[PDB]
Amino acid sequence: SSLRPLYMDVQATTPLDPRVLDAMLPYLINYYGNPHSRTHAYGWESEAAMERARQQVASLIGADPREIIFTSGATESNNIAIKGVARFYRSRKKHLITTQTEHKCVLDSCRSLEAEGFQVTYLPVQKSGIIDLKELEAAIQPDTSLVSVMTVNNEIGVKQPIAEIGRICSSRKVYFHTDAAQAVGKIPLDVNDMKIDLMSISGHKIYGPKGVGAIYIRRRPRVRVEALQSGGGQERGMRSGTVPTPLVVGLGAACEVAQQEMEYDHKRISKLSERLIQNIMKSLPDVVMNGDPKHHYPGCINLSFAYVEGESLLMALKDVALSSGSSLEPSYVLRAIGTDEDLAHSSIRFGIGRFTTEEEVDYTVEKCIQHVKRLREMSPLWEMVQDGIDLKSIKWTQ
Amino acid sequence: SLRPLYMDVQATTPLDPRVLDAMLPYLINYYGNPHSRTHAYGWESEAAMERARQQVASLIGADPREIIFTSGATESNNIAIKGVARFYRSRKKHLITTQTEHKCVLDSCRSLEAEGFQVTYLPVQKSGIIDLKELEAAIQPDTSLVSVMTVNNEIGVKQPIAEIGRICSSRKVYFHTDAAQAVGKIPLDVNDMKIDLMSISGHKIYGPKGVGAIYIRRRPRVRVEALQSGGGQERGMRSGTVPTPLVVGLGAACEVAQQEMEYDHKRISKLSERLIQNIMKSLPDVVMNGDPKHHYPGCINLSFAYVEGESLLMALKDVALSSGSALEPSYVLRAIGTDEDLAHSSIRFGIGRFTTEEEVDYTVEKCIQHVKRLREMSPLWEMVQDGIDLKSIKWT
Amino acid sequence: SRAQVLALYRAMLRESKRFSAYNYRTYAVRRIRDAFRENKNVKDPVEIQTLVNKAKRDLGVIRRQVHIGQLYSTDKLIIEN
Amino acid sequence: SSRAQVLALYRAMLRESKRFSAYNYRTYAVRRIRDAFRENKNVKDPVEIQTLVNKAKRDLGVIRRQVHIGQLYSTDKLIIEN
Amino acid sequence: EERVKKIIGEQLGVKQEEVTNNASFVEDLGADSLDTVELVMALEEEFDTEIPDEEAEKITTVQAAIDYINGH
Amino acid sequence: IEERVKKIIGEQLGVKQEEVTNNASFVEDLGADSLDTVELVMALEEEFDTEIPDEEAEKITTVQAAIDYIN
Amino acid sequence: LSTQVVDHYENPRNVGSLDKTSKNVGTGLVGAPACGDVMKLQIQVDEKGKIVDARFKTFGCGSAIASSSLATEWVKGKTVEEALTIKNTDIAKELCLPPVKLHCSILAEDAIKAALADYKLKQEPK
Amino acid sequence: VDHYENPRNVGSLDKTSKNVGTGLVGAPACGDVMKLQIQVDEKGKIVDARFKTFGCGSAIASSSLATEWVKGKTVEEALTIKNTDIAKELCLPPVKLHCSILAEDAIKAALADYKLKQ
Ligand SMILES: *P(=O)(O)OCC(C)(C)[C@@H](O)C(=O)NCCC(=O)NCCSC(=O)CCCCCCCCCCC
Ligand SMILES: *P(=O)(O)OCC(C)(C)[C@@H](O)C(=O)NCCC(=O)NCCSC(=O)CCCCCCCCCCC
Ligand SMILES: *Cc1c(COP(=O)(O)O)cnc(C)c1O
Ligand SMILES: *Cc1c(COP(=O)(O)O)cnc(C)c1O
């Protein structure tokens with residue numbers, strides 16, 4: 001009994017594309033067979049759907065169908081890539097390279113590996129959020145077994161130079177994994193052009209169903225990986241357990257739709273992103289954009305509104321579903337790119353998706369300008385600066 | 001072409017329309033991430049999630065806080081076995097399980113053996129049930145975990161779970177059970193059965209595929225090492241985005257099951273009896289695998305003498321069934337000492353919530369017909385019917 | 001009231017008969033039958049009202065799920081001639 | 001030529017898309033149909049036209065089913081809808 | 001064409017020799033109200049019709065049902 | 001009002017009200033293609049909460065045609 | 001976000017500032033922007049020692065804003081002695097603050113005390 | 001596939017003939033047991049052939065087509081059977097190709113009786 005707020009949080013999750021649901025429902029109603037039942041049609045048709053979906057994912061990323069392994073999500077996928085490569089080459093190589101802005105599942109997998117006696121190097125990013133290739137080159141060691149860098153950041157939408165990293169890891173004979181959860185279906189990906197050895201894919205980030213993902217494990221020059229989920233040997237023994245047919249069908253449908261609609265979606269999402277940022281800045285000073293605007297996915301916009309607290313502004317926007325880069329600690333990505341401590345609490349993340357309308361954008365810009373102005377009239381920092389006081393005024397204490 | 005009848009409920013079950021009707025709102029409008037704490041799209045999703053957790057808990061007699069959502073009973077079994085084992089590694093390196101456990105349990109124990117653990121695989125008696133004396137005698141000072149499944153997925157035998165609970169409690173050993181085939185079909189009280197961990201699969205109780213749950217007792221806290229590293233969702237026991245539509249589906253399925261359990265058990269009992277009784281009054285040399293006294297009528301495994309499993313399944317182009325033929329024979333059937341020749345002559349009938357008597361009678365008819373025919377084609381049936389004893393001839 | 005209960009029985013049966021899926025149809029019909037027939041000798045008015053309310057909710061479910069089944073229908077079972 | 005079939009189909013798809021309860025699906029569907037037809041207007045190959053038409057019909061079925069489902073499990077409107 | 005004597009015969013589980021035209025469903029044919037609702041439904045299935053509660057409630061005897069079908 | 005057709009068309013085809021003469025055709029004078037006219041007839045159906053069968057809808061090619069149909 | 005924490009937020013009482021150069025105004029500027037919350041609370045004291053006016057400006061979440069707004073609201077017509085007895089716990093209870101949001105009440109109280117200390121520090125001889 | 005539940009020459013001959021060959025190859029522990037019987041003409045040609053096999057549908061088909069092919073051939077033309085021809089003729093995958101081997105093992109075994117029965 002109340003109007004719902006606008007959804008502007010696409011990086012956290014996306015709605016089902018009605019085409020995807022229409023693809024799934026038959027397997028939620030009549031085709032409920034187990035894809036591993038080899039002795040009857042209920043199984044044959046289900047398996048058929050599954051392999052078809054596998055082909056769809058493969059076509060979206062330029063891989064062979066045999067290289068796609070179905071998982072529960074990009075989290076499991078990242079665990080499989082990192083822990084799989086790490087555990088497999090343990091007897092001979094115990095060093096990994098990743099970055100400080102990677103998703104928490106990558107970082108925490110690396111954490112547990114450190115607990116098991118592995119050596120991890122977390123590459124720092126530049127102020128722009130992009131890594132320094134020279135540092136990656138200098139970091140690789142003889143016993144380096146894996147290099148993991150994410151394609152698109154989920155907090156500031158920065159695009160890492162995936163191809164160049166592929167070159168380096170190839171010429172240095174080191175496995176390359178990438179967490180493409182925020183890039184699949186939004187920007188082009190060719191595993192061969194980018195010389196990628198493992199890739200993580202999340203279904204519910206591309207308007208597919210929740211609880212299903214995929215991991216690409218290159219087979220061309222075979223990449224070896226130790227499986228984590230023990231069982232009956234499903235998914236080439238890389239992921240035992242019953243393959244959830246409706247979910248994988250959904251994933252395939254989402255990847256096919258994305259393959260078709262990518263250019264269109266990117267054109268109009270680019271337009272909307274420009275509209276939002278341009279309009280907000282032409283009306284509010286001291287709003288900085290986190291992330292190099294040259295290498296950036298326009299769907300994810302992180303803005304720091306000077307002198308206004310994140311939670312307060314989010315609460316003033318009770319009509320727009322937003323986020324502020326998350327627990328009870330500050331954003332580690334914003335600290336990694338060296339954002340001033342004071343501004344770490346003054347950033348929010350607008351997500352412009354496939355279904356976002358121009359009305360939604362202009363509305364969010366309205367409430368944003370209005371409430372940033374109001375909260376600035378209430379802010380003691382805005383008063384101190386506008387009154388000539390320098391933020392280096394050690395009158396701080398607790 | 002007309003579709004065949006479904007008799008393979010142990011492999012998977014269709015969605016109960018109530019479960020789908022419960023899910024769709026979260027597949028359409030309530031697409032919020034349950035971990036988005038800053039807007040309504042997340043709050044409503046989380047609410048649905050906790051509601052489902054309470055539903056599962058009520059079905060198994062547990063506290064809501066003790067339920068952890070997983071991707072399926074496979075992940076649950078990995079979490080229980082490898083989690084418990086890895087956590088108490090510093091002091092206990094022995095595990096006890098049985099030879100009829102599901103392959104995910106057996107293979108988890110295998111990998112643990114690769115990690116330096118010792119596993120004891122109890123044999124089952126000819127009836128498929130374990131010997132409690134053998135289980136007590138198996139426990140060692142460094143035994144950390146005992147894993148026994150509630151109901152077998154191949155022969156539907158019921159293990160004496162409560163007594164195992166007593167034994168493991170009095171010996172201070174954690175008790176885990178893979179109840180994937182028992183939830184919603186027979187009663188389960190985690191406190192009465194003194195259970196420390198339990199695996200639950202959604203798509204075995206008419207819930208959606210790709211979702212499961214694990215019960216980890218908190219009363220005498222059981223510590224478990226998490227396998228999936230991440231942001232700390234599910235109390236750090238199972239990182240990753242909780243798939244709300246799936247968990248909602250699972251909760252609805254568990255509540256529906258809690259309501260319909262008695263009814264389903266009555267009518268499934270009637271149907272199972274009808275099937276077995278009718279089949280045996282028409283075909284000689286038809287053996288039922290599993291102690292008929294401690295057996296869940298939903299899973300019936302029968303050995304049809306002198307007929308190969310695959311051939312019979314193929315003659316039943318009208319009924320979706322399963323067997324345990326060969327690229328290896330059923331290890332459950334070998335564990336109960338089934339005659340080697342008969343290991344290839346067994347099939348598995350599953351009578352579910354929606355199975356109709358018509359379906360049963362059809363399966364009985366086609367089954368008798370094609371077993372008779374294939375017996376006319378069988379050289380073994382000729383050898384026995386022609387007075388030669390199959391326990392003597394030279395093979396190969 | 002008795003009238004509401006009877007009309008409800010009629011509605012639930014007639015709507016269940018419209019399931020495309022053979023299993024869903026048979027189960028729905030039989031379950032409604034056994035359910036009503038089982039709660040026939042209930043005198044408690046509060047229990048009667050509760051049962052009726054649950055029956056209404058399940059009727060809504062039956063409608064929606066029947067429509068869904070019709071939108072995504074498939075071929076029949078060998079058993080249906 | 002194929003003008004009649006294409007136009008009648010355009011009408012069916014727009015009119016049906018307008019029945020989405022959810023704001024996002026409705027707006028997206030309408031705008032997408034518009035942009036699509038307007039972009040594939042200058043196609044002369046009749047085989048390419050027939051391909052586009054067949055895909056458009058399948059998408060019509062999808063739209064019907066999904067609108068009906070959306071109505072069955074509908075929710076409240078957005079603050080933007082007044 | 002009172003093949004109704006079959007429907008009722010199968011519906012209430014009573015031999016056709018019992019279906020007297022002047023026999024009431026509850027008194028004579030020993031059926032409860034649920035049985036009778038299922039009965040009108042079944043008749044609708046056979047003769048492919050639709051009896052609103054207004055005129056359906058009246059159907060209490062064989063002659064009533066046969067007469068209704070003949071009309072309508 | 002009633003000639004509020006002049007509003008619909010005006011906003012639908014994006015043309016000043018001074019151009020929506022009763023004797024103005026959608027395609028020739030108001031410069032619209034057939035797709036635009038499909039959207040237009042639809043818009044009329046939405047405004048006046050009516051339903052124009054395809055038979056008589058094809059006839060609607062001029063402002064006076066629409067006004068005549070609604071009345 | 002309790003109902004009251006809603007009303008004091010974007011419906012706030014006494015948002016502004018007084019003249020820090022008054023000998024009758026007390027300014028407490030407590031907090032730190034790296035930690036998230038920064039409260040500036042000012043008061044005006046009567047010849048008879050009553051607080052006649054009071055304003056605030058805080059940088060922080062809606063709960064901290066509520067704590068500060070309610071703070072100035074309460075400190076209005078009380079003496080400098082009667083003000084020192086605010087007790088953050090009373091603020092929290094009056095606003096229904098969960099555990100993770102309890103720091104705000106502390107900051108508010110530390111503000112009141114700080115400002116009173118400024119005023120009392122301006123009244124001393126030379 | 002076509003030969004299963006559509007079999008050619010399913011049966012048995014009289015093992016007491018001095019002109020009929022009975023070959024019973026296989027084993028029930030391994031899964032497949034093929035019994036192939038043949039009748040030899042005065043001119044050394046195969047006159048009839050029947051079979052009875054215990055195994056999957058692939059072994060059954062291999063046996064039906066087996067007897068069908070061993071029908072009108074000379075004792076010499078049978079020794080050149082080669083299971084591979086069976087595999088190609090039925091398009092059997094690797095895991096089910098073993099049946100062809102058993103099929104071959106059957107033909108020779110029957111011949112082994114014939115040459116041993118003469
Ligand atoms: P009549 O001859 O007058 O008989 C008297 C009757 C029974 C009609 C009535 O007066 C009476 O005696 N009532 C006593 C109690 C009662 O009326 N109970 C009615 C409600 S009980 C009920 O229907 C339970 C709910 C059934 C739900 C069906 C679930 C199926 C779900 C399928 C989903 C796929
Ligand atoms: P008018 O000026 O009289 O003429 C109209 C037409 C276009 C018929 C005529 O001008 C013409 O150009 N004819 C030749 C070209 C032609 O036939 N084009 C047909 C294009 S068919 C098409 O584009 C199908 C695209 C389907 C997109 C649907 C989007 C699905 C959205 C689903 C949301 C969930
Ligand atoms: C959202 C997200 C995930 C989570 O994927 P799941 O399928 O929910 O497990 C993983 N990685 C990244 C970068 C994500 O943005
Ligand atoms: C079916 C089954 C499983 C599979 O559960 P998933 O969700 O597919 O992993 C696990 N254990 C048992 C005993 C099962 O019967």
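Numbers here mean position along the shown chain, with the first residue as 1.
Per the header of the entry, the method used was X-ray crystallography, 3.2 Å.
The backbone N, Cα and C atoms fix where each Cβ goes, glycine too.
According to Swiss-Prot, the feature active site, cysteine persulfide intermediate maps to G:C35, G:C104. Sequence annotations record features per position, and here Swiss-Prot assigns Zn(2+) binding site to G:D37, G:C61, G:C104. Experimental mutagenesis at this site is recorded by Swiss-Prot as G:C35 to S (Swiss-Prot position 69), annotated: Does not affect the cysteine desulfurase activity in the presence of FXN. Does not affect iron based stimulation of the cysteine desulfurase activity in the presence of FXN. Swiss-Prot documents G:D37 to A (Swiss-Prot position 71) as a published mutagenesis change and attaches the note Stabilizes the D-state. Swiss-Prot gives this note for the published mutagenesis G:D37 to V (Swiss-Prot position 71): Stabilizes the S-state. Quoting Swiss-Prot on the mutagenesis of G:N88 to A (Swiss-Prot position 122): Stabilizes the S-state. The mutagenesis experiment G:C104 to S (Swiss-Prot position 138) is recorded by Swiss-Prot, whose note states: Loss of iron-based stimulation of the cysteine desulfurase activity in the presence of FXN. Swiss-Prot lists G:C104 to A (Swiss-Prot position 138) among its mutagenesis entries, and the accompanying note reads: Does not affect ISC complex formation. Does not affect the unstimulated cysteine desulfurase activity in the absence of FXN. Loss of iron-based stimulation of the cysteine desulfurase activity in the presence of FXN. Loss of the [2Fe-2S] cluster formation.
Structural mapping of features recorded in Swiss-Prot.
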{"residue": "G:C35", "record": "mutagenesis position", "Cβ contacts under 8 Å, 6 or more apart": "none"}
{"residue": "G:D37", "record": "mutagenesis position", "Cβ contacts under 8 Å, 6 or more apart": "G:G31, G:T58, G:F59, G:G60, G:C61, G:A64, G:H103, G:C104, G:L107"}
{"residue": "G:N88", "record": "mutagenesis position", "Cβ contacts under 8 Å, 6 or more apart": "G:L102, G:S105, G:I106, G:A108, G:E109"}
**OP:** Have a look around G:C104 (mutagenesis position) and count the other CB atoms within 10 A of its CB, chains all included.
**Re:** 28
Original post:
Other than its own, how many Cβ atoms are within 10 Å of the Cβ belonging to G:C61 (Zn(2+) binding site)?
Top reply: 25
Original post:
Where does G:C35 (mutagenesis position) sit in the DSSP three-state scheme?
Top reply: coil
